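This report concerns only the one structure given below.
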Protein chains: 6
Amino acid sequence: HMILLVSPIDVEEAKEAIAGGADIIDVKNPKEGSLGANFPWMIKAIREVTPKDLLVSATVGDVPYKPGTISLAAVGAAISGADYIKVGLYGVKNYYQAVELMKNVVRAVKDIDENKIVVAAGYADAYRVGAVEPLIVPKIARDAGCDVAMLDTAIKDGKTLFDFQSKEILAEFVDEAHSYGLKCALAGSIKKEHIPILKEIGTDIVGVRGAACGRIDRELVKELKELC
Amino acid sequence: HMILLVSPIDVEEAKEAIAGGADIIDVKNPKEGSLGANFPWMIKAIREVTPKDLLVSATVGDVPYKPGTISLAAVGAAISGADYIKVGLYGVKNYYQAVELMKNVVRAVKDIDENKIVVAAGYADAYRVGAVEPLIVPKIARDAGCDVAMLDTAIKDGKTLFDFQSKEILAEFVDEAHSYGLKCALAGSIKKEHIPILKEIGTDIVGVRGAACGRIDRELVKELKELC
Amino acid sequence: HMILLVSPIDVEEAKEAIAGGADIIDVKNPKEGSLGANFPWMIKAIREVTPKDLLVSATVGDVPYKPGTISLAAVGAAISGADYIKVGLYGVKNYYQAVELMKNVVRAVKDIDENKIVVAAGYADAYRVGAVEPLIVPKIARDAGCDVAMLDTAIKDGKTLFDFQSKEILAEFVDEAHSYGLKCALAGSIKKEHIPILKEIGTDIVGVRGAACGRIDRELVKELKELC
Amino acid sequence: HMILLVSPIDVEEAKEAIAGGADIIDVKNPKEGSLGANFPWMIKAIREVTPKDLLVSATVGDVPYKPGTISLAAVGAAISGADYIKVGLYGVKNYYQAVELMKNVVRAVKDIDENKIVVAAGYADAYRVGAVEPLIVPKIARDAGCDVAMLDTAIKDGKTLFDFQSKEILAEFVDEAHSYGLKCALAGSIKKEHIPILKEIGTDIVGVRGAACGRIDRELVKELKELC
Amino acid sequence: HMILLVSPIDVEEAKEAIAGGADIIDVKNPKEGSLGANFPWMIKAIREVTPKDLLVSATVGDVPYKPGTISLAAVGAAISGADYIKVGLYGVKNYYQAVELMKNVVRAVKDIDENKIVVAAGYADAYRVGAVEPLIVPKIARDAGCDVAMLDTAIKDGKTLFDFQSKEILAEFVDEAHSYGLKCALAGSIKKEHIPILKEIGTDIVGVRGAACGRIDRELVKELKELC
Amino acid sequence: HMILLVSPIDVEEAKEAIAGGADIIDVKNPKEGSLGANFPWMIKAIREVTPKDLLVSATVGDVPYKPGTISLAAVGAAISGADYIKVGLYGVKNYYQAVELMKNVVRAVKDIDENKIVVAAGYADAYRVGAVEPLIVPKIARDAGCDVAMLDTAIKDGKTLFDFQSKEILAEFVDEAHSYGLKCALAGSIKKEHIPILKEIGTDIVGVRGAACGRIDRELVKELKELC
């Protein structure tokens with residue numbers, strides 16, 4: 001079974017995603033990057049509109065290597081109502097820098113609530129932005145004590161997760177994350193056609209917006225949910 | 001009268017700064033830059049050790065132009081016990097970018113408590129790092145609804161605030177901040193010799209570490225406090 | 001009352017600008033940048049064709065921080081017949097560099113004739129080119145002993161002065177320049193629609209080319225002059 | 001016979017260079033680069049102190065590719081009293097850019113006085129600064145209608161002309177300049193030991209300062225003059 | 001008499017070039033740059049399909065300044081069947097770096113076969129890519145002991161050899177190469193119209209592809225051969 | 001059992017390494033980078049002096065992403081007598097670029113001699129130079145059909161393999177390479193103290209120079225060999 005994560009642009013789109021059967025309502029800000037951070041008031045508004053039985057995810061940004069700043073930002077997201085706190089490993093260049101930043105984020109979030117989930121997200125197209133190698137995100141997540149290893153695309157030019165990573169390499173990524181006791185989330189201009197492929201490789205969470213649109217349509221969210 | 005702000009490296013140095021008569025205990029992390037952010041657990045530990053009649057300040061970083069990330073970081077610092085939240089205007093390039101970021105930080109902080117103080121900090125040596133022009137900091141603080149306009153040095157190579165800014169320009173900066181109803185904080189490898197000059201021009205807050213030292217000595221803090 | 005400055009590409013366009021009622025005939029070279037310098041023979045030819053009761057302006061370039069070179073260039077422009085000598089503050093990064101360069105240009109020009117006018121020009125979109133903050137241009141002009149504080153756009157991609165600066169900030173810029181005894185010139189793909197706004201805020205000089213057009217039409221210059 | 005060119009730092013050093021037997025008194029500003037431009041008032045003061053029978057040289061800078069600005073700067077230097085106007089081919093990247101800039105400088109100077117001399121100067125160590133290839137300076141000078149082809153060093157780290165160019169390549173440079181009817185000037189931390197080598201290859205002008213120093217000593221200038 | 005060099009994209013295009021009367025069959029890989037290196041198996045396949053009375057040329061790349069790597073690559077090209085080993089002087093910045101790299105390539109090739117020919121190729125548009133000045137290529141080839149001095153274009157945007165170099169400068173380049181006992185090859189989006197000009201100046205080898213197309217046609221190669 | 005690889009600077013150092021018990025004699029050129037390529041004549045001289053029962057290794061460089069150039073260079077190294085052909089994965093940015101380049105090198109080498117060994121070498125400190133993530137080298141080597149997965153240091157500032165990679169991460173690297181049927185070589189300012197650690201984790205080959213010195217001493221090589 002695959003969990004459906006939807007990233008609405010506003011409170012109205014969140015209601016649509018909820019009505020359609022989305023499992024996680026993700027709060028991000030595309031103007032600030034792939035995993036750009038939205039504001040504390042927006043995360044709070046989204047947690048307020050989201051039913052109790054569903055989880056809210058929020059990004060802290062396509063982050064530079066600033067452990068202190070990002071640890072404080074993760075506190076801001078958690079306090080604001082995020083159940084999943086997601087870090088875009090953008091400015092971190094290698095395994096060690098990424099583990100150092102993520103360890104501090106993990107401590108910061110768990111200190112707010114031990115039940116909150118930390119997501120280490122790498123970019124499938126990291127080479128286009130100089131970000132940390134995506135294939136080492138499962139080890140970064142394992143060694144930092146994260147709960148979820150994720151991939152998304154950094155540049156939103158229409159090129160998908162599958163244009164940057166082969167099915168075999170992605171299947172290896174998922175297997176490796178699972179071997180470390182982690183869940184695996186995959187996104188990057190995902191289309192309905194990609195859903196059975198992601199389900200097949202054992203992906204735990206799929207992230208979408210475009211596939212549900214143009215604005216989010218509950219009928220299309222329902223269609224995606226059925227495919228999961 | 002000038003308020004003395006001291007930036008201790010640890011809880012032990014904070015106790016030393018408190019014992020010596022420091023008015024504000026500033027929590028920063030030099031490893032992450034001039035106004036590098038420390039961790040939520042450190043801000044909390046410092047507020048716990050600091051007497052209730054003294055204020056705690058915390059930096060959110062030498063920030064990139066990421067309003068959402070920085071607004072969340074400001075929440076993290078405020079929740080952790082910071083009374084003053086300081087933003088290093090590093091990655092912001094002009095007046096508009098700086099106002100947009102600071103307006104969002106002001107909302108994030110004032111939403112928690114209208115009594116918490118927001119400091120917009122520019123770099124006296126901004127040109128060495130590509131940061132926003134320091135002389136427009138008072139207008140950025142005015143237009144973003146900040147409480148304090150501050151200058152510090154970006155590069156810690158021993159060059160002081162006075163090596164980058166003339167007494168006349170600094171006196172103009174202080175007068176302009178006061179004309180907009182703001183307080184003015186000045187720092188940048190400040191030495192004991194600089195204190196009467198800063199007092200003379202009407203500076204509200206002086207920031208130090210090196211002058212109180214290599215470790216923070218309460219006797220040296222006392223000496224600086226007497227000069228204020 | 002607003003003075004109309006027109007920047008013709010050749011002697012024929014200058015005649016058109018003169019016939020249409022332009023007050024200042026500005027000699028620049030767009031091939032070398034926003035305020036690119038034209039040649040001594042062109043400034044001389046333009047002053048020869050321009051009636052004695054009108055003033056000739058000439059740019060010395062989108063200048064790097066080379067006080068000696070620019071002071072010599074200001075001499076070249078003045079000797080060639082320029083009444084206004086305009087410096088594009090491009091390569092100067094801060095207040096101090098800009099004041100040092102402009103003080104030397106002011107000496108070079110005032111030594112020739114105290115009646116010749118020195119214009120310190122900043123870019124409304126300075127952040128796109130790394131140039132000195134435009135909002136400190138009035139203080140640079142005050143402290144260097146310039147006569148006019150000006151703004152123009154650095155990149156000629158069709159984005160105007162009003163796309164980079166708000167009416168309120170521009171009104172503050174004009175008021176500040178006037179408070180220091182300076183005149184204020186504003187340009188940056190100015191359109192006919194912008195003229196009443198610029199007049200309203202107390203702008204002394206408006207610079208155009210595109211609005212008077214693709215070639216300078218005397219009828220269009222007349223229309224702009226009537227609006228001033 | 002080799003002509004001795006000396007670059008004094010002030011009017012007092014110029015008097016010393018004159019007394020020692022220097023043939024050309026060169027006015028440059030090392031703070032602005034290898035061939036950094038001094039101010040119009042300094043060139044004028046040097047021409048005023050220099051006897052009628054000696055020539056004054058002045059640089060217009062380590063120039064960017066800005067023909068208009070540099071043509072105006074050459075006018076400033078010529079008007080100020082420079083007999084030789086020297087252009088440092090720094091920001092020009094190839095033959096065509098260098099010829100375009102130099103042709104305009106040549107027109108500008110000759111329009112002031114047909115008897116004035118234009119010097120195209122390349123850097124022996126151009127690769128260290130990205131400047132135009134020094135070995136093509138004789139063709140640039142020929143094709144732009146310059147009078148002198150020159151080489152100097154861009155970075156003043158103590159590395160000489162001979163550390164960057166072999167005697168054979170320099171002899172070829174001199175022969176080529178002579179074949180085009182040009183004079184050849186050579187400089188670049190020249191020492192007394194280098195003088196017979198430069199004379200041997202047929203160099204017309206040698207540029208010094210250090211070899212005459214520490215301040216210029218007329219006795220050492222006399223010694224260098226005897227070696228020429 | 002001018003020799004016709006054609007650069008086919010595959011074995012089939014090579015056969016067309018051969019049938020049409022091409023004298024040299026050049027093996028390059030546009031994906032890796034202007035003079036990008038193809039693979040050993042491709043050079044071998046081309047040498048096999050080419051009649052023994054015709055020569056095969058192969059590039060080793062738009063090379064960085066890595067003498068050892070490039071000397072080994074030249075061995076690879078020679079062993080693979082290349083008669084002409086062409087080096088694109090891309091990453092070399094000046095005369096000395098280019099002579100050092102080329103001397104090592106010459107030794108590497110000569111140690112395989114004394115009869116194999118070494119081409120030192122510069123870019124007519126070197127300024128666009130930061131490559132060594134094209135006008136010094138004849139001296140680099142002379143001093144490194146190369147057999148051929150060549151120019152091509154670095155960027156394949158449709159701008160030709162004649163857009164970057166004047167006929168006079170090219171005639172000087174050819175004369176200089178001949179004076180050093182070298183052959184001269186010229187290429188850079190050459191069109192049929194350029195052929196009589198190149199023949200007139202004494203060019204030994206002309207390089208084409210586009211002028212023979214769209215795929216290479218033997219009829220078009222025949223037409224170009226007649227013009228040679 | 002660990003194999004001892006020694007990188008001598010000359011033929012005399014190679015003899016010392018051989019006499020001391022070195023198993024692989026590695027030919028590199030530090031002037032061109034960490035894994036800078038030496039010349040064909042040097043590889044040939046080393047293969048000649050080395051007893052036939054020992055293997056010779058040679059680097060093709062800290063390579064840019066130029067498959068054709070590098071494939072030709074690998075042919076040059078193989079033809080010259082290298083048994084191991086080592087590629088420094090420097091300019092390749094990700095898994096895909098590295099696999100593409102390495103697959104071509106593997107084909108080029110195999111076409112010369114099936115018994116020759118291809119080493120895919122990554123940098124333990126890749127982040128300092130922008131090179132491909134070292135932790136994905138075992139997958140690159142597996143997928144390109146290489147025989148050996150190696151790590152070395154890019155910058156020779158005295159910082160070792162152990163300063164950049166933890167013993168656990170290195171043990172994982174070795175286990176992963178072995179799981180894909182590869183051998184693992186580790187180097188990077190290795191000291192005698194590091195040898196038991198490398199042996200413990202199952203490293204197949206250890207690379208040294210400094211630990212055997214100052215020039216290579218057979219007594220010191222013998223000591224290192226005993227530790228292996």
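Indices start at 1 and increase along the chain as displayed.
So how was this one determined? The header says X-ray crystallography, 1.7 Å.
Yeah, the Cβs are placed from backbone N, Cα and C, and that goes for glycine too.
Database features (Swiss-Prot):
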type     : residues                              : note
ACT_SITE : B:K28                                 : active site, schiff-base intermediate with substrate
ACT_SITE : B:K86                                 : active site, proton acceptor
MUTAGEN  : B:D26 to N (Swiss-Prot position 25)   : Lack of activity
MUTAGEN  : B:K28 to R (Swiss-Prot position 27)   : Lack of activity
MUTAGEN  : B:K86 to R (Swiss-Prot position 85)   : Lack of activity
MUTAGEN  : B:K156 to R (Swiss-Prot position 155) : Almost no change in activity
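Here the features listed in Swiss-Prot are placed on the structure.
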| residue | record | CB count, 10 Å |
| --- | --- | --- |
| B:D26 | mutagenesis position | 29 |
| B:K28 | mutagenesis position | 27 |
| B:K86 | mutagenesis position | 29 |
| B:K156 | mutagenesis position | 13 |
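The DSSP secondary structure for B:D26 (mutagenesis position) is strand.
Rounded to a whole number, the C-alpha distance linking B:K156 (mutagenesis position) with B:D26 (mutagenesis position) is 17 angstrom. For B:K86 (mutagenesis position) paired with B:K28 (mutagenesis position), the C-alpha to C-alpha distance reads 9 Å.
Calculated from the flanking Cα atoms, the unmodelled 7-residue segment between B:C213 and B:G214 spans 6 Å. In the three-state DSSP classification, B:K156 (mutagenesis position) falls within coil.
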